[PDB]
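Novice: Mind having a look at this structure? Questions to follow.
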Number of protein chains: 2
Amino acid sequence: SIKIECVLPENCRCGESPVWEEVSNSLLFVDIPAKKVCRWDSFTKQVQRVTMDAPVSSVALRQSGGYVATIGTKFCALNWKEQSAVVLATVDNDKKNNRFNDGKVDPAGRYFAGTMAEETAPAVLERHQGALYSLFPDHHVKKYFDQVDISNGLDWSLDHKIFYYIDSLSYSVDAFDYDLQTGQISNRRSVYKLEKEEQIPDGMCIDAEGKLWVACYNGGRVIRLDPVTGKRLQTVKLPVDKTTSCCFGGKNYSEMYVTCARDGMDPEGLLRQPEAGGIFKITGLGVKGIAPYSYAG
Amino acid sequence: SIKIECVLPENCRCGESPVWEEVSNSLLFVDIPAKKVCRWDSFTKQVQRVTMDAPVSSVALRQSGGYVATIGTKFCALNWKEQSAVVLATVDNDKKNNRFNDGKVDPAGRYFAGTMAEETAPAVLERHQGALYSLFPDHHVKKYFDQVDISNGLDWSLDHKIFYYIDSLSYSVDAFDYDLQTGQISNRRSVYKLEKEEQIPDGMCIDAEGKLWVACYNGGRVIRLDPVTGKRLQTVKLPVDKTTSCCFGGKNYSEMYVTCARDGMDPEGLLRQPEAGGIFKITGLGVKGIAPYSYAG
Ligand SMILES: [Zn+2]
Ligand SMILES: [Zn+2]
């Protein structure tokens, strides 16, 4: 049996980028259009919040201390206590209107993230403006590929030989060969195409059996896929439609934390999804996840 | 009911710009990379073709006689009985790889056509290189706006107050307010957004109810769109994937003609679509089209 609970009714405009900090039993996440980074202590229940000067799309662990975030079209290191960010690298300078979206650290401590055109407009507009990036330990940047609509969930297989990636308007989870030692990706192929009711695929993580959990935007669900068989294994429905992301955390990585968005709802949807934008905890999935990697620069 | 016929197994590299010439009961079209203007006699069933010296991307009737056509980055007059073009105007002189794409005459005798960067491999690059133009009856070019990808299908509403325009890599059918007397457009807005499955929006033609028909390049289909409600009204699927463009012809515009492309297909997909690059005729739609305008310069 499954328990779904709102642990923190944060009403985020757009909650994203859940990451489990095991050393302090905290969850981090972002609220993208609110430009916030948040850190929620699972023991005290207290949340702290830093507000940045541009959309903050993702946040990850930095092994030397503090955190890394993608703010606007920059990779930045964050000194949480000083409420100070230092710019590590910039991308997409040629684009007048981009941001980072989803990002996540390698098995080798490289901070992967891509971009997208900024939009809340959708159905008056356009595309293919994104590209996938990685920030190496030496603070150098690689562009993997362009023509990306919305850079979204991403992860890596337990044996470090395959990269999983979602570009959301593709409606497909893709897989690449990944070289751990160099961070090269090849042989892009589709491993799962969403069903319609699955709506927009968004955030993703891998679990300790190597299956994939995809948050489904407008979907009110997260879906478990086998990437080696090509099939859906399970659907867990949430009391909110605008599920964005998910990760594993809590004791032994046995709980799932899920982000969602309160933005773009109307009065009558807010009325009966009153916890929209909250953080949900799902217990009793009967699977554990794995620990995130920490940026190496 | 819908009835589909491959009226001509032309195998066009890329067949485009269908135009019904009702005084000879013929369909004019182009084959862009073969650099051919084409004319199929719907009665004898035979196709005549003239070879130009640069890719021909559109053709239109000329009020005073013969044809106009866009050949490379040039608006040309075409006398079909000799077979050479007389340049009337050049655009994009500073872009030494641009070509015109799609073009159609105004309810007022102005030849609209926009350009794109010619592509590779072959072809395919890079990007925002295009602009939208309109040759006036005095042989002077107006320009309109740039950073287009693939200037594609275009038509006018039946009140002559709305210009509809497709830029392919925009996956959006757009509308502008349009002013007959001056050819001025303004208030560009998305009236429709393509679903993953519909692929890339290519040519298009309004019907006598004011709906819009758009050929979905790699969607093997034309979809009929309500500009005012922004919803898809029906899908007509086709024997072949690279449907490029569409127009109304046959007696009083009661039949629809779909062009297609066979360039960019592998040896075994050609063998599943024996009719890639042909001309299809669809009867049974319930609506008629409207006649083409003739160029008044
Ligand atoms: Zn996301
Ligand atoms: Zn076209």
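The residue numbers of chain A are those assigned by Swiss-Prot, with the residues present covering 3-299 sequentially.
Placement of Cβ uses the backbone N, Cα and C atoms for every residue, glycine included.
Here's the feature list from Swiss-Prot:
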type	residues	note
MUTAGEN	A:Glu18 to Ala	Reduces enzyme activity by about 90%
BINDING	A:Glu18, A:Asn154, A:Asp204	divalent metal cation binding site
BINDING	A:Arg101, A:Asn103, A:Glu121	substrate binding site
MUTAGEN	A:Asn103 to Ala	Reduces enzyme activity by about 95%
MUTAGEN	A:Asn154 to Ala	Reduces enzyme activity by about 95%
MUTAGEN	A:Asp204 to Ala	Reduces enzyme activity by over 98%
ACT_SITE	A:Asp204	active site, proton donor/acceptor
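Please situate the listed features within the shown structure.
Specialist: For A:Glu18 (mutagenesis position), the count of additional Cβ atoms within 10 Å of its Cβ stands at 25 [all protein chains shown].
For the recorded site, A:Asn154 (mutagenesis position), the DSSP three-state label reads strand.
Under a cutoff of 8 A between CB atoms, and with a sequence separation of 6+ in the same chain, the neighbours of A:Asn103 (mutagenesis position) are A:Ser59, A:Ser60, A:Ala115, A:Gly116, A:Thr117, A:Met118, A:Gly132, A:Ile152, A:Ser153, A:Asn154.
The DSSP secondary structure for A:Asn103 (mutagenesis position) is strand.
Within 10 Å of the Cβ of A:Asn154 (mutagenesis position) there are 28 other Cβ atoms, across all protein chains.
For A:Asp204 (mutagenesis position), other Cβ atoms within 10 Å of its Cβ number 28.
Secondary structure at A:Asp204 (mutagenesis position), as computed by DSSP, is strand.
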Novice: Sorry to bug you, but what's the C-alpha spacing from A:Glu121 (substrate binding site) to A:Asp204 (mutagenesis position), rounded to the closest Å?
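Specialist: Cα to Cα, A:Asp204 (mutagenesis position) and A:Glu121 (substrate binding site) are separated by 15 Å.
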Novice: Non-local Cβ contacts of A:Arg101 (substrate binding site) (under 8 Å, 6 or more apart, same chain)?
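Specialist: In sequence order, the residues whose Cβ lies under 8 Å from that of A:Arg101 (substrate binding site) (at least 6 apart) are A:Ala56, A:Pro57, A:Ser59, A:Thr72, A:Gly74, A:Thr75, A:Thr117, A:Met118, A:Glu120.
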Novice: Write out, in the order they occur in the sequence, the residues of the chain not among A:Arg101, A:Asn103, A:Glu121 that have a C-beta within 8 Å of the mean position of the C-beta atoms of the recorded substrate site.
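Specialist: Close Cβ neighbours, site residues excluded: A:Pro57, A:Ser59, A:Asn100, A:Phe102, A:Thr117, A:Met118, A:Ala119, A:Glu120, A:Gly132, A:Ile152.
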Novice: Restricting to the chain of A:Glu121 (substrate binding site) and a gap of 6 or more, list residues whose Cβ falls under 8 Å of its Cβ, or answer none.
Specialist: A:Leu127
Novice: Go through the recorded positions A:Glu18, A:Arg101, A:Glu121 and pull out the ones with a Cβ less than 6 angstroms from some atom of ligand 1.
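Specialist: Cβ under 6 Å from ligand 1: A:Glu18.
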